[PDB]
Amino acid sequence: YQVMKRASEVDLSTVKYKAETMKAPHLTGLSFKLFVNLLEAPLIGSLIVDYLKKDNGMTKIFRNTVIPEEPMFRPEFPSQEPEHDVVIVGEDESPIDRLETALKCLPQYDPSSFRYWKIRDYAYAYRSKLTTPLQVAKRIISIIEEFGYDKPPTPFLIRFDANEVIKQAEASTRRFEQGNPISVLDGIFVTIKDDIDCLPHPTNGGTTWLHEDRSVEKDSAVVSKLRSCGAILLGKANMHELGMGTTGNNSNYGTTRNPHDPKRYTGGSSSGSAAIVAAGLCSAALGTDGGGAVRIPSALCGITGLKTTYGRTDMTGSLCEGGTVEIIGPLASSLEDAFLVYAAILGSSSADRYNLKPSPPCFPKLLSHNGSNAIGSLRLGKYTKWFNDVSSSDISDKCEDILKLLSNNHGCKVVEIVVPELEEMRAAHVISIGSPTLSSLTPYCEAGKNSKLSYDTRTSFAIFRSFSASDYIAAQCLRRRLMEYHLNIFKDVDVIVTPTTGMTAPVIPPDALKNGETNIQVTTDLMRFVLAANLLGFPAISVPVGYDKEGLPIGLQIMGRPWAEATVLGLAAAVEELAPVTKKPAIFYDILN
């Protein structure tokens, strides 16, 4: 008749890892266009969705279960104990002044197996006049215009003004010529995801029409901070439409291709951001993360993806401002670059500063000795059955070796944990991320703009329109239950270590390049370890940790306490020291030559 719960009284020794996935068929092309038209049909549209939600256990959780907890509408973080061995940075400081402190937290720069270029490598080359930002911009523009990375069918960028990039590089070159560069980011090329505002480009979020209904008159908070440091905004990256996807498929501009294997997906939704950084075209990129959209493509393309704490970074000037799960984080080819870009874009909005009361941001002392005893004192939380729940055995073993290696060189202790109610976490997250997305686009869809969206988005919107208001309340009660679980886990361990994704980069079905696809079995394997950071606001970083049988990159996820970015950055720095990215992508471009 009904089920009952209680979260604070759950016996943790009786929690059982439920390992059934979300079953669904795999439709493509012509068989993908008609069934979407059935979902948009008046009568049978609701009947199909009501059956789908009733078969994957969503009606039982939402409408047949008495949840005793009160709704937690946004991540409510208690006061955290202060971190150990960090450098506190002022809450009211400029991005230039924070980069000066970040450089002090890095090991001494020593210009001495394949390796990506670092931001400090570009920065030293500019100051040694070995090259100039204008010359580096010409090389990038040449690599974009010859292979068509700003054009269909396989673009890194969907908005690119080469003449605008030259203007910034000319101003950056003149600053180095006069010997007064702005910061370490002066001349560094940063790509912006298409759901973040960056002048003079419009914002479409992967659509073809959003610029008509939503205009852009100023930069976003992150782009304004980057631009003030001297960074060169390259353009708007391709993405899965409106972030409603985890593969990167785009029926409008084409699917961005993985630099390791162009026949495979990059991961979503920051497809163009991760791919243009994995290919080495630019030093770093910015992307949004509502359901792993920063860490998922970072794992499948073999780069670093930092998902910061909710509210840590001002999202003003993006398509997901006002949401309860999304953040804006950096994507870079190394921990040092990811830590530098984070140092520039961080800072809460005025409203979030009051509503969330974040602790002053700190930086990790990446310079070990006198360090690496704080790393060894960290307790690593491992949910073994959750850890081993991967498609290929190579991923669980490659990440279990890092946990093994971290204990041999530093002394870290791996603690067996249990994360209860993972199925509830999926249900609570899908409705928490879809409801604000559909609400901010409903006036346009009602105006006839719904047809201009892709079939992959219209499939999600069809399911989103079936969510009632009472379902949202119940889901926020579940968000409190999972918050209490994770806050008690962080009373024992300091981080929760998992693989970032359950599978490596999947190949693109050729019938999916026509007008998208719908493969839940793949999107489920990709969002298995990332939802806890979005629903509960925790910071999570995806660090590469090697490759599998087919040489595809594997990433490890380090999820820490609220506002504990320095801990997840210092641990990932020790991880990448034991597992450096050594293989070169199939698609790669060596600028600075």
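Residues displayed in chain A correspond, in order, to Swiss-Prot positions 4-115, 125-605.
Positions of Cβ are set from backbone N, Cα and C atoms, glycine also.
Taken from Swiss-Prot, the feature active site, charge relay system covers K205 (among others). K205 (mutagenesis position) falls within a strand segment according to DSSP. Take the CB of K205 (mutagenesis position) and look out to 10 A: across all protein chains shown you find 31 other CB atoms.
The annotation active site, charge relay system is assigned in Swiss-Prot to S281 (among others) on the grounds of a curator's inference. Taking the Cβ of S281 (active site, charge relay system) as centre and 10 Å as the limit, one finds 35 other Cβ atoms among all the protein chains shown. According to DSSP, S281 (active site, charge relay system) is assigned to coil rather than to any helix or strand.
Under its mutagenesis entries, Swiss-Prot includes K205 to A with the note: Loss of activity.
According to Swiss-Prot, the experimentally introduced change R307 to A is described as follows: Loss of activity. For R307 (mutagenesis position), the count of additional Cβ atoms within 10 Å of its Cβ stands at 34 [all protein chains shown].
Under its mutagenesis entries, Swiss-Prot includes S360 to A with the note: No effect. Listed in sequence order, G323, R324, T325, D326, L368, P370 are the same-chain residues at least 6 apart in sequence whose CB falls under 8 Å from the CB of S360 (mutagenesis position).
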Inset, instruction - Rounded to the nearest Å, what's the C-alpha distance separating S281 (active site, charge relay system) and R307 (mutagenesis position)? Just drop the number here, would you? - result: 10
Inset, instruction - Between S115 and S125 the chain has a hole of 9 residues; just give the Cα distance across it in whole angstrom, please. - result: 13
Legend entry - Between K205 (mutagenesis position) and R307 (mutagenesis position): CA-CA distance (Å): 14
